[PDB]
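Enquirer: Just dropping this structure here.
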Amino acid sequence: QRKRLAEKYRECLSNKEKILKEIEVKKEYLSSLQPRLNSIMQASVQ
Amino acid sequence: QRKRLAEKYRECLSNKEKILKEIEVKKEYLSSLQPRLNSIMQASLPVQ
């Protein structure tokens, strides 16, 4: 049981690192999207 | 009275010419803004 809990805790650490990687990259993507939106607004009679 | 009627007819013709110039300006503005919106969308699609 201590083996199972240690391995599952290492798997949860890897999943938390993946969630953080998703989030970091996701945040960067969101920032890029915001810049694109700003560019579109600048491009934008009406 | 005939001179005043001729002046009123000239003012009405000037108002009709101004309305025709405004309609032509609106048509030219739409025709220019069509390709301008096309270029703006083509510029926005590269940024997207």
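Residue numbering for chain A follows Swiss-Prot, covering 197-240, 243-244 in order.
For this deposited structure, the header notes the method as electron microscopy, 3.5 Å.
Positions of Cβ are set from backbone N, Cα and C atoms, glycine also.
According to Swiss-Prot, the record shows the following:
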- A:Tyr225 to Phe: Impairs mRNA binding, enhances CXCL12-dependent cell migration (MUTAGEN)
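A description of the local structural setting of each listed feature is requested, covering burial, neighbours and distances.
Expert: Sequence-distant contacts of A:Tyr225 (mutagenesis position), defined as residues of its own chain at least six apart whose C-beta falls under 8 angstroms from its C-beta, are absent. A helical conformation is recorded for A:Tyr225 (mutagenesis position) in the three-state DSSP classification.
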